[PDB]
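Working notes for the structure below.
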Amino acid sequence: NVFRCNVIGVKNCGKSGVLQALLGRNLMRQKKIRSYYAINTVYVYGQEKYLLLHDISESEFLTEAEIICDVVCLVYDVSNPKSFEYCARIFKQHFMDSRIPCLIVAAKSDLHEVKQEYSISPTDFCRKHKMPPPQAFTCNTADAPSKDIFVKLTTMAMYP
Ligand SMILES: Nc1nc2c(ncn2[C@@H]2O[C@H](COP(=O)(O)OP(=O)(O)O)[C@@H](O)[C@H]2O)c(=O)[nH]1
Ligand SMILES: [Cl-]
């Protein structure tokens, strides 16, 4: 089965990097490339699934067409202290009452982590809203980026 995931975060938070990481391309190969969607096979419990990622550009609000999905990937940049505030805002605005599972991903984990300019820490925010702990991620690797978050996203997408 095919599952859809909306990747949401500020400009230059690493959304495009997440999509290309699904395609198995590290940051090194990405920067030598001149879509807002990405799909690949993801295996959960030995079974073949398809995960379709949607790059959602930073905006004031999301339309009903942008909201519908099987799982939401809230991406913030650990080197950008204003990145998580957007994720929290979008969540409360569209997904807090949607019964759609959300996963907060701390992208660019290879960089130095700074204090986010939000009243609630990303860790506390996840605990407050029954969400999994913030998932560390980076596509700036020697080999292909880890597909751990994609297995987890697909797993959550299989919720009824
Ligand atoms: N160090 C590091 N830099 C990254 C990573 N992912 C993206 N970047 C850099 O962040 C910049 C913008 O990221 P981008 O993928 O365009 O995010 P987007 O605009 O939200 O889709 C690019 O110049 C990338 O080189 C990462 O995992 N590690
Ligand atoms: Cl954007």
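Chain A is numbered as in Swiss-Prot, which gives 417-450, 455-580 for the residues shown.
Every residue, even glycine, has its Cβ placed from backbone N, Cα and C.
As annotated by Swiss-Prot, GTP 2 binding site applies to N428, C429, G430, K431, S432, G433, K447, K528, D530, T558, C559, with the evidence given as a large-scale study or a structure entry. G430 (GTP 2 binding site) carries neither a helix nor a strand DSSP state and counts as coil.
All chains included, 13 other C-beta atoms sit within 10 angstroms of the C-beta of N428 (GTP 2 binding site). Residues annotated as Mg(2+) 2 binding site in Swiss-Prot: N428.
Quoted from Swiss-Prot, the note attached to the mutagenesis of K427 to V states: No effect.
Note on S432 (mutagenesis position): other Cβ atoms within 10 Å of its Cβ, all shown chains, come to 17. Quoting Swiss-Prot on the mutagenesis of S432 to N: No effect.
Residues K427, taken from the recorded positions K427, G430, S432, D530, are distinguished by a CB atom under 6 angstroms from ligand 2.
Once the 4 residues left out of the deposited model between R450 and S455 are set aside, the two flanking Cα atoms are found 11 Å apart. A simple Cβ count within 10 Å picks out one of the recorded positions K427, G430, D530 as the most packed, and that one is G430. Residue pair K447 (GTP 2 binding site) / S432 (mutagenesis position) shows a Cα separation of 11 Å.
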